[PDB]
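Here's the structure we're looking at; comments come further down.
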Amino acid sequence: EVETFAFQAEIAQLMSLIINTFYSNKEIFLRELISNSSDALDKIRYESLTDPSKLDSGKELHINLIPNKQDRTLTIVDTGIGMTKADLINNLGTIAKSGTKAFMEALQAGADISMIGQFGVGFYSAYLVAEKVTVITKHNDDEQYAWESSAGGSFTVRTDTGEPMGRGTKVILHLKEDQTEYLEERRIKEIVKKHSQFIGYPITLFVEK
Ligand SMILES: Nc1cccc(Oc2ccccn2)c1
């Protein structure tokens, strides 16, 4: 059973701007997704400080980066707090309507696209490099769900029958044909060192056969 939803007009506009604006510094998508993972990990850590059972779904707090050249996917996995179905529908747990308004007001006052994360909508920078994004998520208070969008104004949500995750979020980037540099180990390492060198959780870059 698949449910199809329309993005709010402002979010559709944000996505079309990210997809259609000429902007060469696309590598920031990875910084933004790693930052979102760090924020999700901080949230489950904080909840566990007063309720240790919150980590019964998994004690390890980490971020994995998994390139797959056969599938042309880069996957960012974290064991953070995850998202409920309601969170997914509500713009992946963001205040994206007001964040988009603040971002676009900053742009017309001289900011650039790389500042997107300051407005709480950094997730959508995935569309700098991905033609389709799949988000698999499990929150302690809900079942495992898959969100997906190829932009174009709509997204889908379905219960996920795939591999159980325990707790956290997996962002699967189905990369555009001309963005395969982001599957190369040396390129990913360079971006992580440039922008994420201080993230307070272990980041493991998986290698391929
Ligand atoms: N998400 C996150 C949080 C804290 C530090 C960090 O790493 C950084 C930050 C700036 C420059 C180099 N490394 C990343």
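All residue numbers given for chain A refer to Swiss-Prot; the residues shown span 16-224 in order.
So this one's X-ray crystallography, 1.5 Å, going by the header.
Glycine too: its Cβ is placed from the backbone N, Cα and C atoms.
As recorded in Swiss-Prot:
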- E47 to A: Strong ATP-binding. Strong interaction with HSF1, HIF1A, ERBB2, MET, KEAP1 and RHOBTB2. No effect on interaction with TSC1 (MUTAGEN)
- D93 to A: Impaired ATP-binding. Strong interaction with HIF1A, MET, KEAP1 and RHOBTB2. Loss of interaction with HSF1 and ERBB2. Los of interaction with TSC1 (MUTAGEN)
- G97 to D: Abolishes ATPase activity (MUTAGEN)
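What Swiss-Prot annotates, mapped onto the structure for a quick look.
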residue	record	Cβ contacts under 8 Å, 6 or more apart
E47	mutagenesis position	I131, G132, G137, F138, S140, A141
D93	mutagenesis position	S52, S53, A55, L56, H77, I78, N79, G183, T184, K185, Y216
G97	mutagenesis position	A55, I59, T152, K153, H154, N155, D157, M180, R182, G183, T184
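Mapped onto three states, the DSSP output places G97 (mutagenesis position) in coil.
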